[PDB]
Amino acid sequence: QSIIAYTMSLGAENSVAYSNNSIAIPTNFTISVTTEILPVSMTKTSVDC
Amino acid sequence: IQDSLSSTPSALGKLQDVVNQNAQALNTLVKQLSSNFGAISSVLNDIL
Amino acid sequence: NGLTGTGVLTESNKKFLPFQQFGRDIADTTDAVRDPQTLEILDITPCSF
Amino acid sequence: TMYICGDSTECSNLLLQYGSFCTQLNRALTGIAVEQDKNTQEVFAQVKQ
Ligand SMILES: *[C@@H]1O[C@H](CO)[C@@H](O[C@@H]2O[C@H](CO)[C@@H](O)[C@H](O)[C@H]2NC(C)=O)[C@H](O)[C@H]1NC(C)=O
Ligand SMILES: *[C@@H]1O[C@H](CO)[C@@H](O)[C@H](O)[C@H]1NC(C)=O
C-alpha cells in the first residue's frame, strides 16, 4: 500500500436508451431507512470581565 | 442502522464538530492570559 | 519567595520530584508549591467564589 | 507574519509577544476556504450516476 495521485472520477458512467414508444414500469420495491443528523444547540458560557 | 452507527465513527462528525470548536476558543482565550503584550511580565501580581 | 497569592492551601498528594518546586496547570498557573522551610507538598487552590 | 513584518528580522520578533493572533487568523481564513467547496459540492452533485 502506498500513496498515489490522480484525477477524480465524476461517478459511474451510465447511458439511458431513449425512444418514442418505450416505457419501464417497476414490478418491485424496497423500504430503506436513511439517517440524518443536525446540531441544535451549543454549550452556554458566561465570562466575568 | 444500529450497526452503521456503532461501527463507523465518522457518522457523528457533525455533532462532534460543534463540541470541538467551543473547546478550542476557550483554550486559546485562556492561553492569551500568559502573553506579555509588550510588558516585562505576564503575572499581574509580579509587577505590583 | 515573593510569589504573592490568595487561595486555600492543603496537603497534597501529587508527586513532586526531589528537585522540583512548582506545578503548573495547562493554563500556565501555579497550583502546587513546596514549602521551603520544611519539605512538604501542598495544593494552592483559589477559595471558592 | 509575511504581511505584518515582511522580510525583516526585528519586526518578526516583536510580533512574537502578542501570542497566538497569527495562529487565530490562519485558521479563520482556512475555515471559509474549506466551506466553499462544500457549497458547490451540495448544489451540483445531486446526481451520482
Ligand atoms: C421483491 O424483492 C424482495 C427482496 O427485495 C423479494 O423478497 C425475497 O424473495 C426471495 C425469493 O427468491 C427470498 O429468498 C428472500 O428471502 C426474500 N427477501 C425477504 C427480505 O423476505 C420479493 O420476493 C420480491 N418480490 C417480487 C414480486 O419481485
Ligand atoms: C528553617 O528552620 C527550621 C528549624 O525550625 C529548619 O528545619 C529548616 O531547614 C530551615 N529552613 C531551611 C530552608 O533550611
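Residues 544-592, in that order, are what chain C shows, numbered as in Swiss-Prot.
Cβ coordinates are placed from backbone N, Cα and C, and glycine is handled just like the others.
Its own atom aside, the Cβ of C:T547 (variant position) has 9 Cβ atoms within 10 angstroms in the protein chains shown. DSSP assigns C:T547 (variant position) to coil in the three-state reduction, placing it in neither a helix nor a strand. One natural variant catalogued in Swiss-Prot, C:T547 to K, is accompanied by this note: In strain: Omicron/BA.1.
Listed in Swiss-Prot is the natural variant C:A570 to D, annotated as follows: In strain: Alpha/B.1.1.7. In the three-state DSSP reading, C:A570 (variant position) counts as coil.
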Practice item. Can you check which residues sit near C:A570 (variant position), meaning Cβ under 8 Å from its Cβ, same chain, 6 or more apart in sequence, and list them in order? Key: none
